[PDB]
4 protein chains.
Amino acid sequence: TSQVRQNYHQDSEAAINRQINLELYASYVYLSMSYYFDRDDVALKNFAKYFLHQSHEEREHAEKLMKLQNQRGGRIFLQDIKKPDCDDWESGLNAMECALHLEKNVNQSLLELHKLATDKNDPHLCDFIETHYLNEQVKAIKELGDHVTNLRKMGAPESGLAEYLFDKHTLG
Amino acid sequence: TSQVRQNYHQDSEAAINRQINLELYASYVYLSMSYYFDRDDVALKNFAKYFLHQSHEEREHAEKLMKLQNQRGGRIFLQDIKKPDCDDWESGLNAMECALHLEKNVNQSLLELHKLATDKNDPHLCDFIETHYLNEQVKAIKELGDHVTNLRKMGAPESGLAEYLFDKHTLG
Amino acid sequence: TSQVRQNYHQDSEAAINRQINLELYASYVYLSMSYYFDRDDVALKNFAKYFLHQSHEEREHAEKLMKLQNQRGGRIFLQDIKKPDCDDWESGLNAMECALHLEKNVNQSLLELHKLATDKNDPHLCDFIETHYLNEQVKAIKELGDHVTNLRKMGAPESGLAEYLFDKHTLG
Amino acid sequence: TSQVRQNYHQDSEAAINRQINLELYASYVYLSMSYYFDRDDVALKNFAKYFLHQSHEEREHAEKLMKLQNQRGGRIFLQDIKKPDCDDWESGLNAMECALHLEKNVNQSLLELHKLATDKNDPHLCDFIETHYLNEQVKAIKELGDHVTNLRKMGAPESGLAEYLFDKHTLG
Ligand SMILES: [Ca+2]
Ligand SMILES: [Ca+2]
Ligand SMILES: [Ca+2]
Ligand SMILES: [Ca+2]
Ligand SMILES: [Cl-]
Ligand SMILES: [Cl-]
Ligand SMILES: [Cl-]
Ligand SMILES: [Cl-]
Ligand SMILES: [Cl-]
Ligand SMILES: [Cl-]
Ligand SMILES: [Cl-]
Ligand SMILES: [Cl-]
Ligand SMILES: [Cl-]
Ligand SMILES: [Cl-]
Ligand SMILES: [Cl-]
Ligand SMILES: [Cl-]
Ligand SMILES: [Cl-]
Ligand SMILES: [Cl-]
Ligand SMILES: [Cl-]
Ligand SMILES: [Cl-]
Ligand SMILES: [Cl-]
Ligand SMILES: [Cl-]
Ligand SMILES: [Cl-]
Ligand SMILES: [Cl-]
Ligand SMILES: [Cl-]
Ligand SMILES: [Cl-]
Ligand SMILES: [Cl-]
Ligand SMILES: [Cl-]
Ligand SMILES: [Cl-]
Ligand SMILES: [Cl-]
Ligand SMILES: [Cl-]
Ligand SMILES: [Cl-]
Ligand SMILES: [Cl-]
Ligand SMILES: [Cl-]
Ligand SMILES: [Cl-]
Ligand SMILES: [Cl-]
Ligand SMILES: [Cl-]
Ligand SMILES: [Cl-]
Ligand SMILES: [Cl-]
Ligand SMILES: [Cl-]
Ligand SMILES: [Cl-]
Ligand SMILES: [Cl-]
Ligand SMILES: [Cl-]
Ligand SMILES: [Cl-]
Ligand SMILES: [Cl-]
Ligand SMILES: [Mg+2]
Ligand SMILES: [Mg+2]
Ligand SMILES: [Mg+2]
Ligand SMILES: [Mg+2]
Ligand SMILES: [Mg+2]
Ligand SMILES: [Mg+2]
Ligand SMILES: [Mg+2]
Ligand SMILES: [Mg+2]
Ligand SMILES: [Mg+2]
Ligand SMILES: [Mg+2]
Ligand SMILES: [Pt+2]
Ligand SMILES: [Pt+2]
Ligand SMILES: [Pt+2]
Ligand SMILES: [Pt+2]
């Protein structure tokens, strides 16, 4: 047993390892989306920049969970990072809709994690999730919702002009 | 009787209290409009910013009238601030049209106030209204008229692209 | 249904709308108190400044709740802002006592809101209330208690000298 | 006839000369009050400073009216500046009450002047009075009312401590 471990349930330790994998997966999804918009037949550079930034932020999320695992005396257990569901993302609107779906899935996982930490009476872990993850997810979901709304109202995905101008004015 | 009161008719005092309520009501209308554009299914952030600024300016209008009431030795008398007429505002164009209607109503009230102050031979109150309120209203009405015109000519409310681009270029 | 809504109970949405109204009401109470101390027959300018600042902070509280409602995909629903219970506030001590009563009422409402968010297993909303509201209320109640104590010990409300000197030394 | 004179009634010219005398009289009253508080058996230096500043501001009021008389092509006509009604002012409270009475008398004269300018359809003179005099009088009367209120509530004129502390905190 770790000399630092205190009030840290084995189930919570396992759930944190699963969350680490999911954050790394989200980083990979955003990396894929980013370079889709870097293709010469898509060519929306601020979509590409926006999703690359999101990819780096997910890697930071994963690193913070790994730090937490060690802080609490759990042991990190890594699994394969699955490739994203799509190779081709269709349009800026469809990529934003996929990102919204991804972030709501990550939020569900975090809420299940919080439920477990509550059930195991682990207030440090509850506070860690609330401080570093839950409002970040709410802000990310709201931003992506805003983006989807604007792209739809502007006429995407049929209007390539709409995605071009959104790239310049909102993401630029 | 107030030791400072001089040439200040009871009718003028009452009219100033009514105007205080109307300025607070206009602040509330603009607050409601602002957060309509903050909804995830509307998502026009500079419309939201513009109307929040207008809301704060109406609260300043109300505060200046309360200051005036005390300066002249009248006594402030507050009433409920009614909720705005709408919960949902439809479109950026419709909100601008509502704001134009609101500002012309506030201007009519101020012109009736000035008529009363003229009838009661109160030149200090006439000058207060002319200095701090009447040209402010004329400028606000002209600005909102300009905004309505541009949104109509651009194709709003049917063109969501129009409202998006107006948000960026005129309100941004 | 809102595309962003996740784990946000209809009861919580309604409770947030009620809290928005209560924050706007508290802003109005403090606005009324402020201009009471601006009267020529009261004339305590730092009492007036103190309560005007408190009024603006309550409007910020309300705005943050409106932002939260939209962040979570709820829909804002406004009601009339009732006029405060008093027109005349009697003395600096009595106004401070009224403010203490108001802030403890607002705190009770926030604690009921937190109880509901706990019952609906909404950790994001619990954390929002704890981060932005609960300690703010505890600090405000403690400050107002301190102020009431000092005014009583100095001899208020009978000693107009006491309220004058408190205006200069504590609020100045 | 003056080569510049236009729309300037002989009655208005005479009324402006009377107002010049009244402004010079108010300057003299405040000069007398100032040096009352400089006496070794009164010895309130910030009362003395406050009334000396008021005296200089009244001389500026008079100079501006003399400038106006020449601007409009009227001819200045001076009369004796009467000595103030009192040699001894009793107390800081009594001097403030006298100043309040003086400023309300000056305001009545200005309102009669404005009534005359209105009757003679002289909008330049109306605007001059409203811009440079009427709100200045309202602010001065409100300030003096505030001061009287505070001195009374603190226990003046019986409390020499009250006048001492008002001298330091409000006028200092
Ligand atoms: Ca596979
Ligand atoms: Ca109603
Ligand atoms: Ca009522
Ligand atoms: Ca004589
Ligand atoms: Cl343990
Ligand atoms: Cl343990
Ligand atoms: Cl365990
Ligand atoms: Cl594991
Ligand atoms: Cl996983
Ligand atoms: Cl694996
Ligand atoms: Cl967070
Ligand atoms: Cl947000
Ligand atoms: Cl936030
Ligand atoms: Cl469409
Ligand atoms: Cl009168
Ligand atoms: Cl009157
Ligand atoms: Cl009357
Ligand atoms: Cl009234
Ligand atoms: Cl009204
Ligand atoms: Cl009412
Ligand atoms: Cl104006
Ligand atoms: Cl203009
Ligand atoms: Cl202008
Ligand atoms: Cl059209
Ligand atoms: Cl859900
Ligand atoms: Cl939900
Ligand atoms: Cl529900
Ligand atoms: Cl509701
Ligand atoms: Cl409520
Ligand atoms: Cl209602
Ligand atoms: Cl807090
Ligand atoms: Cl504290
Ligand atoms: Cl604290
Ligand atoms: Cl007592
Ligand atoms: Cl002291
Ligand atoms: Cl002429
Ligand atoms: Cl002439
Ligand atoms: Cl003539
Ligand atoms: Cl003459
Ligand atoms: Cl005279
Ligand atoms: Cl003479
Ligand atoms: Cl003025
Ligand atoms: Cl004032
Ligand atoms: Cl003013
Ligand atoms: Cl007394
Ligand atoms: Mg992110
Ligand atoms: Mg993440
Ligand atoms: Mg405005
Ligand atoms: Mg206004
Ligand atoms: Mg506060
Ligand atoms: Mg509050
Ligand atoms: Mg908790
Ligand atoms: Mg002066
Ligand atoms: Mg003068
Ligand atoms: Mg006029
Ligand atoms: Pt997808
Ligand atoms: Pt409307
Ligand atoms: Pt009360
Ligand atoms: Pt006198």
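The residue numbers of chain A are those assigned by Swiss-Prot, with the residues present covering 6-177 sequentially.
Backbone N, Cα and C atoms are what each Cβ position is placed from, and that goes for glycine too.
Residues annotated as Fe cation 1 binding site in Swiss-Prot: A:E28, A:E63, A:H66. Take the CB of A:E63 (Fe cation 1 binding site) and look out to 10 A: across all protein chains shown you find 23 other CB atoms.
Here Swiss-Prot flags A:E63, A:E108, A:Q142 as Fe cation 2 binding site. Long-range Cβ neighbours of A:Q142 (Fe cation 2 binding site) (same chain, at least 6 residues apart, Cβ-Cβ under 8 Å): A:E108, A:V111, A:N112, A:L115. The secondary structure of A:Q142 (Fe cation 2 binding site), as reduced to three states from DSSP, is helical.
Residues or ranges marked as domain 'Ferritin-like diiron' by Swiss-Prot: A:11-160.
What Swiss-Prot says about the mutagenesis result for A:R23 to A is this: Abrogates interaction with NCOA4. Fails to localize to punctate lysosomal structures. In the structure as shown, the Cβ atom of A:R23 (mutagenesis position) sits within 10 Å of 15 other Cβ atoms.
Here the residue is the original one, while Swiss-Prot reports the published mutagenesis A:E28 to A with the comment Reduces iron binding and oxidation rate; when associated with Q-87. DSSP gives A:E28 (mutagenesis position) a helix state. Counting only same-chain residues at least 6 apart in sequence, those with a Cβ under 8 Å from the Cβ of A:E28 (mutagenesis position) are A:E63, A:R64, A:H66, A:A67, A:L70, A:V111.
When secondary structure is read from DSSP and collapsed to three states, A:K87 (mutagenesis position) falls in the coil class. What Swiss-Prot notes for the published mutagenesis of A:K87 to Q is this: Reduces iron binding and oxidation rate; when associated with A-28. No effect on iron binding but the oxidation rate is severely reduced; when associated with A-108.
What Swiss-Prot says about the mutagenesis result for A:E108 to A is this: No effect on iron binding but the oxidation rate is severely reduced; when associated with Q-87. There are 25 other CB atoms within 10 A of the CB of A:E108 (mutagenesis position), with all protein chains counted. In this structure, A:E108 (mutagenesis position) is part of a helix by DSSP.
Around A:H66 (Fe cation 1 binding site), taking its Cβ as the centre, 21 other Cβ atoms fall within 10 Å, counting all chains.
In the shown protein chains, 12 other C-beta atoms lie within 10 A of the C-beta of A:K87 (mutagenesis position).
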